[PDB]
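Q: Take a look at the following structure, please.
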Amino acid sequence: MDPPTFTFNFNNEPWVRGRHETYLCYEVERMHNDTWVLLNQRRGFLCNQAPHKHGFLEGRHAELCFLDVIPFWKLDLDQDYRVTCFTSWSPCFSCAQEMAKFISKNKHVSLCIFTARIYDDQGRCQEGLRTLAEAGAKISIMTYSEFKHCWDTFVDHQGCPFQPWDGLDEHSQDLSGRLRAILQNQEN
DNA sequence: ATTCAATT
Ligand SMILES: [Zn+2]
């Protein structure tokens, strides 16, 4: 575990050097119809670099790297599995449609994606976000309650204490406003 | 409010 990088990433407003690779964190849980098993005790990290075992490159997208990990865990179709994904960027557009198809072909898996922030290069992919919320698995903005879990789970709070600042609130203001516009415009 | 795959 390295110094509070998760916390640093949120306040990385000025640290925006302009040369950083995207890293995704993943979690896996085992659920049995007869019994439930919590594998939350174990956790792992994922990089935007696709692993060689996945085969040839399918495109240049951080979300695709996450998609490559699902088939590598060889999940049983007869057993239910809950997987979580933590990311700090917009859901994308073409990839957003791919995640919707994945759940449709696998509704037995509980998948939730948390976006720390959403950056739209141009106004047009907003429609994908609406579809993403319906089939793009459950998406929510990172909050203090979830942040403490990610902070304690991804980084050991022992020796590495996280100091709360009014930064998460400032970030929430942008996401709460932008996300509110999409959900608020939810046409009946 | 925010940054940015292959071979021996
Ligand atoms: Zn993408």
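Here Swiss-Prot sets the residue numbers for chain A, with the shown residues being 197-384 in order.
Placed from the backbone N, Cα and C atoms, the Cβ positions cover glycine too.
According to Swiss-Prot, the record shows the following:
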type	residues	note
MUTAGEN	A:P210 to A or G	Nearly abolished catalytic efficiency of cytidine deaminase activity
MUTAGEN	A:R213 to E	Reduces enzyme activity
DOMAIN	A:214-328	domain 'CMP/dCMP-type deaminase 2'
MUTAGEN	A:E217 to K	Modifies the spectrum of action against mobile genetic elements; when associated with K-247
MUTAGEN	A:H248 to A	Improved catalytic efficiency of cytidine deaminase activity
MUTAGEN	A:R256 to A	Strongly reduced cytidine deaminase activity
BINDING	A:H257, A:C288, A:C291	Zn(2+) 2 binding site
MUTAGEN	A:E259 to Q	Decreases cytidine deaminase activity and antiviral activity
MUTAGEN	A:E259 to A	Loss of cytidine deaminase activity and significant decrease in antiviral activity; when associated with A-67
ACT_SITE	A:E259	active site, proton donor
MUTAGEN	A:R320 to A	Slightly reduces enzyme activity
MUTAGEN	A:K334 to R	In 4KR mutant; decreased ubiquitination and degradation by an ECS complex hijacked by HIV-1 Vif; when associated with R-297--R-303
MUTAGEN	A:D370 to A	Reduced catalytic efficiency of cytidine deaminase activity
MUTAGEN	A:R374 to A	Reduced cytidine deaminase activity
Q: Same chain, not part of A:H257, A:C288, A:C291: whose C-beta falls within 8 angstroms of the C-beta centre of the Zn(2+) 2 site? Give them in sequence order.
A: A:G255, A:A258, A:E259, A:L260, A:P287, A:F289, A:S290, A:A292, A:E294
Q: So among A:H257, A:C288, A:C291, all listed as binding-site residues, which is physically nearest to A:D370 (mutagenesis position)? Use the C-alpha atoms.
A: A:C288
Q: So if I draw a 10 Å sphere around the Cβ of A:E259 (mutagenesis position), how many other Cβ atoms end up inside it?
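A: I count 22 other Cβ atoms within 10 Å of it.
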Q: Counting across all protein chains shown, how many other Cβ atoms sit within 10 Å of the Cβ of A:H248 (mutagenesis position)?
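A: Result for A:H248 (mutagenesis position): 7 other Cβ atoms within 10 Å.
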Q: If you count, for each of the recorded positions A:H257, A:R320, the other Cβ atoms lying within 10 Å of its Cβ, which residue has the minimum?
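A: Taking A:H257, A:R320 as the recorded positions, the minimal 10 Å Cβ count falls on A:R320.
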Q: Enter the number of other CB atoms within 10 angstroms of the CB of A:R374 (mutagenesis position).
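A: The answer is 17 other Cβ atoms.
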Q: Tell me the residue counts in helix, strand and coil for the domain 'CMP/dCMP-type deaminase 2' (A:214-328), as DSSP assigns them.
A: 36 helix, 30 strand, 49 coil
Q: Between the Cα atoms of A:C288 (Zn(2+) 2 binding site) and A:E259 (mutagenesis position), what distance do you get, rounded to the nearest Å?
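A: Approximately 8 Å lies between the Cα of A:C288 (Zn(2+) 2 binding site) and that of A:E259 (mutagenesis position).
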Q: Using C-alpha atoms, which one of the mutagenesis positions A:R256, A:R320, A:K334, A:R374 comes nearest to A:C291 (Zn(2+) 2 binding site)?
A: A:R256
Q: Including all protein chains shown, what's the count of other C-beta atoms within 10 A of the C-beta of A:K334 (mutagenesis position)?
A: 12
Q: I'd like to confirm something. Which of the recorded positions, A:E217, A:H257, A:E259, A:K334, has a Cα closest to the Cα of A:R374 (mutagenesis position)?
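A: Nearest in space to A:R374 (mutagenesis position), counting only the recorded positions, is A:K334.
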Q: Taking every protein chain shown into account, which of the mutagenesis positions A:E217, A:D370 has the largest tally of Cβ atoms within 10 Å of its Cβ?
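A: For the mutagenesis positions A:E217, A:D370, the Cβ with the most other Cβ atoms within 10 Å is A:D370.
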